[PDB]
Structures are given as structure tokens and as C-alpha cells.
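Quick notes on the structure that follows.
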Amino acid sequence: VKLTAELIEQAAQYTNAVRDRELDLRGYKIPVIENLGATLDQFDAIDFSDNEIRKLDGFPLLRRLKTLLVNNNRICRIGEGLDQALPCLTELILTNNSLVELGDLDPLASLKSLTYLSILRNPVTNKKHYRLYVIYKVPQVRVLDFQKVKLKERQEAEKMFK
Amino acid sequence: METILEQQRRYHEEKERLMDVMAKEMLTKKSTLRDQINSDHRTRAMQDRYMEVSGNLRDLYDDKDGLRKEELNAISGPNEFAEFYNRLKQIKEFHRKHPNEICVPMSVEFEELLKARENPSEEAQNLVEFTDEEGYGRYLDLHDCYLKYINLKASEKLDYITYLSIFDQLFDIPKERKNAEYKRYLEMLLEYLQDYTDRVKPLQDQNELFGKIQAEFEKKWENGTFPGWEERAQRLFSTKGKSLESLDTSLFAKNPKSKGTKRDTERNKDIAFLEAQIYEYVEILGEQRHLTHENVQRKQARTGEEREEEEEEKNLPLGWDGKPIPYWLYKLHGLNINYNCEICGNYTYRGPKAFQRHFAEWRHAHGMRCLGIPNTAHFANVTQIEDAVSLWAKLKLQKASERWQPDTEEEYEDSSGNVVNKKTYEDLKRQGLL
Amino acid sequence: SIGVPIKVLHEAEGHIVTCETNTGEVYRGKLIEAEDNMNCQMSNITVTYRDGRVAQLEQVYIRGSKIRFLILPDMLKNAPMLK
Amino acid sequence: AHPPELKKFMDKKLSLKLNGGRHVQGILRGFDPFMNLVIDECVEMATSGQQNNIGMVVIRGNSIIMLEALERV
Amino acid sequence: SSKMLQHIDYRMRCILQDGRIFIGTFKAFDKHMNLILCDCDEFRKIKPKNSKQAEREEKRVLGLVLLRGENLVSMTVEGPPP
Amino acid sequence: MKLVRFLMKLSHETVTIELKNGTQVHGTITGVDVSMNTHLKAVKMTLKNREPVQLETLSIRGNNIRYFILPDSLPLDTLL
Amino acid sequence: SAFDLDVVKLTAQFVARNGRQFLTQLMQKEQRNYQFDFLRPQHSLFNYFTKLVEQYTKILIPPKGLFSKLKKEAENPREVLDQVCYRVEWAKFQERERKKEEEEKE
Amino acid sequence: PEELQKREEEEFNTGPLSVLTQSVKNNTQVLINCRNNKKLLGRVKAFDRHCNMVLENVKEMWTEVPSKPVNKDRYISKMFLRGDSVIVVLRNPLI
RNA sequence: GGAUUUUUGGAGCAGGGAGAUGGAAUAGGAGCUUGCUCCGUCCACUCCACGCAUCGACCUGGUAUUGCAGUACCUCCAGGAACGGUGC
């Protein structure tokens, strides 16, 4: 089913558990990721669980948002233009997807303000020194996989991949 | 990918439709002046479409230059013919009709019923392009220009008529200094005048007219276009005379004239060009600026009601005799008593007879039907919606009891020796077993 | 007549509110007593004095003139006024 | 025009905040609906550590931002 | 007429007297038009103090906030009825 | 007679009011009151040290307006 | 009838390259054991094939885009306006002549 | 009513609003000191008890420091200025 | 229905000094471009009084809590100060 703004104008943007402005895409299976700016700068968290989104891309220029929930999707690639469209985001829960390669984390450094993300239940995790690469290419992040970043992981992230 | 056949035919059809749509837009008349300006803008959009097709087609000579030899072969043919037949021998099970090849360009380059709008002409209008101080080509928006000139000059004795006379003359003795920042305000005034002159006519050659004005500024403006009989030639930017043409040729390519001044032939170029463009625009719309001054004077001289209006732009019923009824008859029949019915949309019935008949009349029967309640004698004298819905609950329950649900109440014989509803018995009967 | 905002404040009395005064005084506490002049006398309030040095006082009383803001109980979202 | 609900505060010491960064302690003694408060044994403590007792004051509601009660009343 | 009721029930950014904003769904108004906002957040500017530090806007949570008539300057509609 | 009654003689009048919050706010206001409540539409609002941002619907009060400006070809006599 | 439209366009294009009324790729393509059911003049689709051939032959003229460039209609809203006014005037004259003919018929 | 409007006219003609009285009788220009040092030079079109000031031929000036303060000005001919921002309204300015 | 709590406003204004410190690719004047010489707007670093003190989140480890409930805000030491606003 094509992803349009009927499921946006009917979707709920409300005061979420963290007291933000969260717009739900629960029960959507939307395979095309576009046309979100119709939130009109009254949103902070975009929850899109149960989406047919094969990738993480197609986001408009949104200025003040804080969190993007891509849970239960089919993410194969990672699109590069993330921070120029979401400059003030801090949380990305893109866990339970088809992440495998270290190059699937390539845009992950563009976020200056990224602090919290979740990429669990993704095959990119069984890779050795994976959180090392994550806290390496991402220095600003502190909350990594339900565990705060630390000087040990930081020194090990700066040491390897020299 | 027949770069000469398919592309040539599609472009030819598109350009033909564009020319026909321009012919139709020019053959239809205009009724509101905004309608005329919007028709001009739509004709500009259609001509732009035809020109874009023309430019897309004018480059189609790099593959045509290679295909001119192979397209003219009298020996080849049916081989590639049968090959294309095999490629087009895919499944034609798409049992559907579609006239959307050439009837679609007609609906894209056409007009509309609530407003004359084409396919690309659905969002183009004079609403974001015409000013309400003008009206899409009625008046001029120059109040901002008067406020800006007054803020630049700092004078409390500056009226609109004196400003308009200073701005209307073609090359007269200025009121503000050209080496001052009022030339900056003249730059914005020239920009606004050029934007108004261009938005007044989207059909006239914009590139060609700008090119003619630029050639004029290059060849006839900076070469003594206003001659004399120092008075023989004057400089437009530097404000210096020339004794003769040789003196002017010596004083244009000199050292002080080029960059030895803030009013030299290097710095004052954009200012002189904007001033010449503003003068040319005033001369081209000298009747238009004059009509705008006419509207401003009419607003300043009219009365206040006209200024606002210009800115904003017996006791008894009839009978079969044909005359009213005696007032005692009106009272005797109770026609002075009003009865309201909520089910009838709060309609007021006059007198007891009309209010008794209305329970059988279409208006009450329709109100009952909208509530999902059958209009029956049980609802006689019910006027409130809440009473009708309630009464309905009890009546539904009662008819519920008197009616006998056979399947819901019948008792059937379980073969072991049990009793269960006939509906369950038949269901289970089939239900693998019973 | 009576302002529906002031009715929301009177429905916001007895429970925890959070006023914010003109000098930035943020007083989050039990709004004991309020009147038509918005004069909010509250108890066990946490008054932050705009400094981030937030202290806890009891029987505080801020007038209505300084009230830049006042967070009332959001549990009054179904109050009979708005509906 | 309704007078304020300040009667339980009467005959009690409060620590009030008047505008301009003024803070004084004072005895709530009487007023009008205009919230003009009568503070007996009033002592004003300035922005510095020094404090000057002014004793008996009639203070405007136009400067007073709020007041805490030093007793439970 | 009591116009703002034609903008009632929807999300508006209401202006304060000190330069900030409060984004909340308007409930209703009064004679002095004082505000009661449901689901309200406050957008407050954070001073850069430098040309090398950027200007940010920090947001507070209020919810049901009774903004006294001393705050209302101008109010825009920012989100549809929820 | 107060001139709030004169300003009440306005609806769809292209005005530029300078509000007390360092703002220049221009538009064809919707409807005015006796307390000078001037509610704007198609509003171009620029604050003190701010951009000419756009508001689709705004309701500006009276005590927050420091100056007003009516259009150019407007009769003050039978507007007051 | 999209496959039929493709076939009609292909017939017009492949007849654009023939040399005479009998010298084309369709004269023998009819008897070449492949169904060509539009070339018959009793089928009204022969008019559609002839219109496709007319369009191909009007685009394969020297001004159709073979070795020349169209510049008066391609950057000339003045020439476009002259042509549109001439088409509207020819339409008005055609309607006026038609009205004269209709008055004659009445 | 009638006599009450007449008492209002008496207050405006022989009270402290004599500046507005002259400005509306002989059509003189008054310098209005706005609360933020905005100097307004122009005649007064109508006035009220609350000093709501509708004015014609107005110019608004201030000193904007970009340092040395330079005298920024604008010329707003017609203007309505309610009596809220007025610090003083001076009937005869020297210029 | 402009005189102490809401709509005729108490608002507005300006970021402490200085050293042969540094930029203004496209925008300063004047010494009648380029080069040099001075003056009226910023930041980045050093110095003086990191403008000071505060508390509030925050980051680095260690450190104590296994605990059923509707919330300003909750363990302790420590340092750096990336942030908030309060008196001078």
C-alpha cells in the first residue's frame, strides 16, 4: 500500500511517554518513506513500527525533532543524508532489522548530537569490535545498546582500525 | 527507442496542442481584468511548454545524424520488422481500454469549469502575483515607495503629488542626490517598477526586450543620448560636461573617470543602469502610473463612505375565499396556539388540528425514518426524540417476547439423552459428529 | 462574569500546580487557595527563585499580577469547561 | 471587588518578596481588597547581607511578588 | 463575535510577555482572554553569548498550563485539531 | 469618544501594526474589538532582531500594540 | 488496444522509409505469413494508420527535425502568438462561412 | 448621552489635553514621545480621553547605534497610535 | 469598565580593559585603485577579577540500593566545566 498523507493526517501526534511530540505509524507496513514534513514542526519523535521500509532514507528537512523509531522494519542499507534533514535529533531506535556490514554504519557519524541509538536484533552485532566501530566513528554518542559509552570502549575504538 | 520517430511524433503532437491551446485562449474573451492577466499568464505557460518541446526537439540531431543512413535502406526491413513483432508478441492479456495518448494533452493544455485552468494551469493564478493596492493591473503599489523616500529624506513636507511628479519626469533636475543613498532607494524603485512592468505583460518578449534595453544602455546611453547646442554632451553618472565628442572620448577613458571617484565608470554602473531602467519604465507605463495617480487622488479627494466602499471593492392566515379569516375564528380554532415537534426539526405547527394531522404527514414520517423508527400508531403524540428512541426500546423488547424464535427456543434431543437449542443441535449435527 | 481559565484554576486548587512568576519564580506546589484575582496561596511549594537554587517552602502566596504561567493538573483535561 | 483570603495569615510573620529584589519579614496585620499589606515589626533585608528594620510599613501589592509563611498558622 | 473560538480546540503557539513561545492546544478564553492550554510545551531561547556558539531553543513540558492574561501577546496556529 | 471605535471600522484592511514586543506585524486583520483586539491573517511578523516570518492566523491583543498604520487611500474622517 | 496502437505506430514508421506507394516494407509483409489486419481499406483503422503515416511524414520533412532546427516556434512567443491569432481567425472565418451556408440551407 | 459627550468635550478642550485640542482645532503637528524613545512628528487626526492618537503626515525617528548612534527615520503619513505608548505629547515642536 | 492581580504596558538601552595578537574569499572612508597609514561594529587565544558565588541537569570511574507505583527532582566522593537563570 502506497505511503501518503492520509495515514499522516489520521496518524496520532501526541505527548508520548517521554513528554515529546510522537507520531505513530503503528500498523502501517509503509514501504515508501517520504512526505513527513506535513507534521509542520509540531513533532519530536516519529514512531514507524511495522513498516515495509527496506531502508532508512527519504526524510524531509525537520528542524527540532528528537527521536526516530524504525522498529520492526527491513532496513538493508543506510542513507547518507540524515543530519542535514534532522539536525537536532538525539535518539534513533532502528533495532531489529537487516544490518550486517560495517558500511551499514557509514552515515552514522553525520549526527553531531546523536547520543542514544538501538541497533539490536540485527546481524551487524555478532561482528567483532562492532560497538568499537560504532563509538569510534560516532564520538558524540554516549548511550550505546542500553549501555553507556565508556573510556574503555573509547580507547579500544581509537586503537583498532588504525 | 526510435529517437527520430517516437520522440519526433510525441513532440510534434505536444507542440501542436500547445499552439491550438494558445489559439483557443486567444480566441476566448476575458471578463474580469484578473481573468485577462491570468489568461495572459496561462498563454505564457503554454507558449513555454511549446518552446520547451521545441528545445527538446532541436537537439535531436546527434542520433538522427547517425540514423539518416540506416533509416533510408531499401534492402533492410522485414527482418527487424519480425523482430519487433516478436518483442511486441508479449502477453496482450491486459484486457483494458486506454485512450490516454493524445486525448490527455488536450486535457492538460485546456480550460476548466470553475475557472479556466489547464493541467499545469491548476496552481498558476494572479493571487500570489498581483497586488491588492493594484488589483492585478488596476493600480500601483507605491505607498511603500513613498514611505521609503520619506524615511530617506527625513522631511515632513513631502506629499504624494510632489513625489509622483518627481518620479514621472523623464530626465528632469533631481530632487535627491545621485551620489547619495537616495540612489539606493531609486534602485529599489527601479526594481519594483521593472517587476510591475514585467508582471503586467507575461506575453511580450522578456528576453528580447531586456536585450534591446541593454543594447540601448550600452550603445546610446553612455554615448551622449541627450545632446546639446560642456553643454554639447553630458555624462549620466559622473555629472560632468564635455566640450565636444573628442573631449568626451578623452574624459570617458581617463584616470579620474574610471576609478578615481565613488561616482566613476566602475562603481556607479549598476546605479546608472537601475536609474535608466526606472526612467524607461516610467516612459513605457506613463499612462499607467498616471492612472495610478488618478486612483490615489480619487481616494484622497473622495468622501469617507466612498473611500470605504472603494477599498471594500395582516397577522392572520388565508382561506379558499382568498382573503384573511376573522380574528375570532383564528382564536376559536386555536390557530393562535403554537405546537413544536423536535422530530420535525423543531417545526412549529399552528393550532390543534394541524398538530394532530402532522403525525401522519411526510415531515414527521421522514424524521422517524431518520431515527430508524417505523412511523406507526404507537408513536402518535410523541414529539421528543428521546421519548421516541426510548419508547422504541420497550416496544422492541415486547415484540421480541411475543414473537417466537424457533431455533433460539426449540428443544432438541441429544442422542445420548440431552436437550440443547435446535440451532446448536443442527450446527453440531453437521459439526463433525452430531 | 467568571473566566473559564479561572474556573480551571479553582479546579486546580488543592492539588499540585506549578506557577511561574514574572521574575522567573517557579513555584511548583499544592495550590491551596485561589480567588478571582488569581491570588494563589499554595502550600508545600517548591519555589526556584528563577536561579535553579530551588527551595521548598510551606504556605507560600504569589499574587496574580506576576503570573507568567501556571501549569494546572493535566488530569483536568476532561474538565467540564472545554469538553 | 472581592477582598483577599489573607485572614489566616493575619497576626503572623511572613517572608515576602517585593519587586526590585526586595525581601522583608513582617507581621500581617490588616489590609484592604487592594492587597496593601500592613507589616508590623517589618524588617527589610537588602540584596547585601545587611538588614534594616523599618518596623511599621504599608506595602503595595504592586511590588510584592509572593510571600512565604514563617509559622504554620 | 468572540472570534478566537474559531481557532479553539486546535494547537496554537501562544506568546508570552518576555519573548518565548508556548505550543499547546487551546481550551477556551475569558473576558481578558487569559489562556488554558492542554498538552503545552515551552520553547525558550538559550543565549549563545558568542558568534562562535549557535542559538538553540530548549523546550520545557507544562501540559495543562494556565497562562494568566499577563502573557498573551500574539498566538499562531501550529498544529491541526488532535 | 475613543478611537478604538475608529479602529473597529476595519476588516480586510491592509494594515501594519507595530506591536510592543519589538515586532512589525502586517496583514489584512480579521476582526477588531473595543479592547483593541486585532486578530491578523496572512500575517507577516518580524520581531526585534528577527525575520519576516509567516503566520496563517494570529490574534493580537491591544495593550501589546505600540503603534498602528492603516493603508494609504483610507479616509480617516468617516473611519472615525 | 495498446498492442494494436504499438502495431499501428510501427506500421506508420516502417512505411515512412518506403520509396513509393508499392515500394515499402508492408506490400510483402502482408503476405509474409504474419497477420497485418489494418492495411485493408474497408477497415477504418486504415485511416488511423494513414494519420500515423502523415504524422511521421510531417516529422520526416526537412522541417520535421532531420537536419534543420526550429527556432521561430522554439524561442519565439511572438511567432507563437501570430500563429495562434491566425488559427483563431481562420476558425472565426470558418464559422462565419458555415453560418452563411446554414442560412442558405434553411 | 448628549450632555455627557459635552462634558467629555469640555474636558478635552479645557483640560490638560489642550495639546490634542489645538491639534484637532487648527490642525497642528505634535511631537509624541513614545515609550521606547520613538519620536513621532505629525498632525493629529483625532484624540480621545485615553489619548488614543490617530495622526496624519507622520514621521517616526529614533537613534539606532550600529559605536555612534545614527538617526534612523521613516515617513508614515497616516497612522493610528492609541494612548498606550505616549510618555508626552508636545503641541508645538521647534521643527 | 486607561490608579496595587491579567488588555491603554516600567519600558528602553549598552556587554569590564589591554598587549609590535589574527580574518572581513563578495561590502568601509580618507590619504584621489594594487601596496602602505588611521579610525568609529565581532569572534578564536593569552593576561587582569577563567566576570565571581550559588544550586539544577550533565560526563568519567569507583561506590550502595533488588526495592511493586504513579512523579518538581532523588545514593555518595571527586573533577571538568559542553548548558539554565538568580544579586553585584
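All positions are counted from 1 along the displayed chain.
For this deposited structure, the header notes the method as electron microscopy, 3.4 Å.
Every residue, even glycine, has its Cβ placed from backbone N, Cα and C.
Positions annotated as domain 'Sm' by Swiss-Prot, on the basis of sequence analysis: F:2-74. Where Swiss-Prot documents F:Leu58 to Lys as a mutagenesis experiment, the accompanying text is: Loss of interaction with CLNS1A. The annotation that Swiss-Prot gives for the mutagenesis experiment F:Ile60 to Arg reads: Loss of interaction with CLNS1A.
Secondary structure from DSSP puts F:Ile60 (mutagenesis position) in a beta strand.
Sequence-distant contacts (6 or more apart, same chain, Cβ under 8 Å) of F:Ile60 (mutagenesis position) comprise F:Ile17, F:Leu19, F:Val25, F:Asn37, F:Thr38, F:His39, F:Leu40.
Using DSSP to sort the residues of the domain 'Sm' (F:2-74) gives these counts of helix, strand and coil: 4 helix, 34 strand, 35 coil. The Cβ of F:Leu58 (mutagenesis position) lies under 8 Å from the Cβ of F:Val25, F:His39, F:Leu40, F:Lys41, F:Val43, F:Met45, each of which sits 6+ residues away along the same chain.
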